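These notes are about the structure you will find just below.
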Amino acid sequence: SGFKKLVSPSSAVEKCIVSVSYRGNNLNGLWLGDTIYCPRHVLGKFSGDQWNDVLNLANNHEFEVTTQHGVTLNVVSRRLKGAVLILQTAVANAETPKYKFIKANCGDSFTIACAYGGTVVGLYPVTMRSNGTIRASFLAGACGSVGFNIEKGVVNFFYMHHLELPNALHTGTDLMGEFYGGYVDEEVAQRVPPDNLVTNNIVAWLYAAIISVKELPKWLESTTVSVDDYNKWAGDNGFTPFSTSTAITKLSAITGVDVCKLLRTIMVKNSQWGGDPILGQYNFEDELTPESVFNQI
Amino acid sequence: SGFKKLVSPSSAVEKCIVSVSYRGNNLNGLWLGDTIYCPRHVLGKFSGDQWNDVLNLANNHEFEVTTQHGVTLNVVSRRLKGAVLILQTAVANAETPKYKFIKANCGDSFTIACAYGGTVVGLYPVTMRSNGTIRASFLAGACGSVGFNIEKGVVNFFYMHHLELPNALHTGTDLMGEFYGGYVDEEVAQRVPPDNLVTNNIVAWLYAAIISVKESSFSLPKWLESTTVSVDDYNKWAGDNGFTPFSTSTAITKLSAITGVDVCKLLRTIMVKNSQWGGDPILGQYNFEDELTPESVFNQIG
Ligand SMILES: *C(=N)[C@H](C[C@@H]1CCNC1=O)NC(=O)[C@H](CC(C)C)NC(=O)[C@@H](NS(C)(=O)=O)C(C)(C)C
Ligand SMILES: *C(=N)[C@H](C[C@@H]1CCNC1=O)NC(=O)[C@H](CC(C)C)NC(=O)[C@@H](NS(C)(=O)=O)C(C)(C)C
C-alpha cells in the first residue's frame, strides 16, 4: 500500500551521460553507440539560419568530451538535427542499452536524470504539460540532461533539456531535435499557452484517494456528469479532456466508483474546494498517472 | 530555477541489491563486501526469544541468494543483529561502494530503492517521520529494500524495509538492525504515535517559495508575515498543535542569509497559516509541504 511518484532506476542512463564542453560552454550529452546527442547551443547563442554556418565553421578537435570513467572521447564528425547537435565518436559506447526515441504526450510522466559536468547528480519525475513544458529543477550547466523511463527492459528517451522559461518552467526537445511546444533555443520572449490540468491524472489521484480511504470519501460527489458534458466544461475551465484508458477502467472496477462520479467531483471542487481535503491537499494533483496508480495496487 | 523532491542516482545501490530466498520467503538483501544484510523474517514469522533458536535451526545451504547477473552466492555463516539477518558469502562483492550506516532522524530525507526479487524496480524520496515510519509505496516481496543517499562519494544507508502498519505506514530498521520507532517485526497490533508536521522542512519549503517569488515578482511573498515569533514560543505552540520543534541548522542559516529573511518570520507564518490559511497559495498549495529539506533547497539554488 501507499502511493508515490516513482522514478526509474538510473544505472543504464548513467552509463550514457557524458560531459560536452566547447570554448568554455559546459553542458551534458547522451552517448549511444558512436553518437553523442547534446543541445546545439553548446556552440553559442545563435538563431535562425546562423546555426548551419556555425556548424561548418566549428572544430571537432575543440569538443571536450569526457566520460564518467575519466576517458576522453574524440569527435570525428558533426551535424545538426533540429536543435540537437549530433557528434560522432571514434569508438562506440559498449555500455549502450536497448533504447527507443519516443515523443512524450500531454500527461505522460517520466524521469529526469539531472546532470552537471557529465555526472547525474539526482533524479525526479515530471509530467509533460499541455503547453510543451515540464515543471523541473535545473541550474546553469544542466542542459543535455535527459528524460526517460524503462519499460520491459528498454530505455525510452523522451526529452533533452535546453532552456528555462519564466515562472520556473522548463522545456527542450525530443531526441530527434524537435522542441516540445514549438519553443526555440533563443534567449528571447516566447509565448507560453496556459497550462491545462491533466484530467486523466487527476482521475488517477482521486482513485488513489478512494483506495487509501478504504479502511466512500466525504468529498466524493453523488451526482454524475457525462464524458461529453465534462469535456465541454473542461475546455472552458483549464482542464484537458477526459479520455478512457485500460488503467482508468480497472481503477473504476476495483474501487466500485464510476469515473463520471470523479468528473463531477473535479467540477465541484474546482469551483469551490471547501474545507475537506483530498489526500491532505486543497489543490489537484495531476502528475500521478492511472498506470502508476494501478501498478501500486 | 524550480524545486523538486530529489532522488539519489541508483547505480551504486543497484550493484549491491541481491535476492534472498529461504523456504518460500522471497525478499531482498544488501550485499556489501562478503556480507549480506536482509530482514530476519525471511526465516518466517517468529517473535521474541524464538529467533535465536530458529537461527541455529536454519542451515546455510538452504539460503538461495542470487545477484542481478543471475549468479548464485553461497552463504558460509549467519548471525542475527537486532532484526537484521547477516549472511556471510564465500566471495566478496567487488562492486561494493564506499558507504556508511547512519540512523535517520526525524525530518531526514533519503531515497528508497524499491526492489523485488533482488532487482530495483523504482526509486522515490521519503522523509523519516516523528513516529519512526515513512510514507512509502511497497507491496509483498519488497522487504530488504533500502533507503540511502550519496554524499561526497559515500553511500549513506539509513533504512531497510520490514513491514507496513495500518494507514499505509511503512517502517523497518537501520542497517545496525535497530527498528525505527520501537516497532517489531511481528504481525500484531502495534502502538503508532502521532505523525507531526516537520517544521524544519516546512521552513525550507517556505524559503524555496520566497526564492521563487523573488525570481518571479522581485518582491517578498504576499503571505509572509511581518512579525516574528521566538523559537521557544513557537516550539511551545508546536507541541500543542502537531508540529515538530524548530531547530537551527547550517542549511537553514544559509537560506536565511541568502534570502535576507529572518527564520522567525517563517515560524510566525506557520502559526498564522495553520490556524487560517486563507486564499493565497504557497507554491500552488494550501497545505504545508514538509518532505523538502533545507539541504535540498540549498542545493537547488546552487
Ligand atoms: C542549459 N545548460 C541551460 C539550462 C537553464 C539555465 C537555468 N535553468 C535552466 O534550465 N540553458 C540555457 O541557459 C538557455 C540557453 C539558450 C541559448 C536557449 N538559456 C535559458 O534558459 C535562459 N532562459 S530564456 C530562453 O531566455 O527565457 C536563462 C538562462 C535566462 C534562464
Ligand atoms: C516484506 N516483504 C513485507 C512488506 C509489506 C507487505 C505489503 N506492504 C509492505 O510494506 N513485510 C511483511 O509482509 C510483514 C512481515 C512481518 C513478519 C514483519 N508483514 C506486514 O507488513 C503486515 N502488516 S502488520 C506487521 O501486521 O501490521 C501485512 C502483510 C498485513 C501488511
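The numbers used for chain B are those of Swiss-Prot, and the residues that appear cover 2780-3081, in sequence.
Looks like X-ray crystallography, 1.7 Å, at least that's what the header says.
Including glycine, each Cβ sits where the backbone N, Cα and C put it.
The active site, for 3CL-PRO activity feature in Swiss-Prot is assigned to B:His2820, B:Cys2922. While the structure shown retains the original residue, Swiss-Prot records the mutagenesis experiment B:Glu2841 to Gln with this note: No effect. In Swiss-Prot, a published mutagenesis experiment is listed as B:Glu2843 to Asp, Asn or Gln, annotated No effect. Quoted from Swiss-Prot, the note on the mutagenesis of B:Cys2922 to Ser is: Partial loss of 3CL-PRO activity. The note that Swiss-Prot attaches to the published mutagenesis B:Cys2922 to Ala is: Complete loss of 3CL-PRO activity.
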Fewest neighbouring Cβ atoms within 10 Å among the mutagenesis positions B:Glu2841, B:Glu2843 goes to B:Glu2841
With neighbours defined as other CB atoms within 10 A, the best-packed of the recorded positions B:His2820, B:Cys2922 is B:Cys2922
List which of the mutagenesis positions B:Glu2841, B:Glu2843, B:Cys2922 have their Cα within 10 Å of the Cα of B:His2820 (active site, for 3CL-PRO activity), in sequence order. B:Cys2922
For the recorded positions B:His2820, B:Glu2841, B:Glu2843, B:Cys2922, which sit with their CB under 6 angstroms from an atom of ligand 2? B:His2820, B:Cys2922
Distance [Cα-Cα, Å, rounded] between B:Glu2841 (mutagenesis position) and B:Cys2922 (mutagenesis position): 19
Students should find that the Cα atoms of B:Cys2922 (mutagenesis position) and B:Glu2843 (mutagenesis position) sit apart, in Å rounded to an integer, by 16
I'd like to know which of the recorded positions listed (B:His2820, B:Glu2841, B:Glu2843, B:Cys2922) lie near ligand 1, counting only a CB under 6 Å away. none
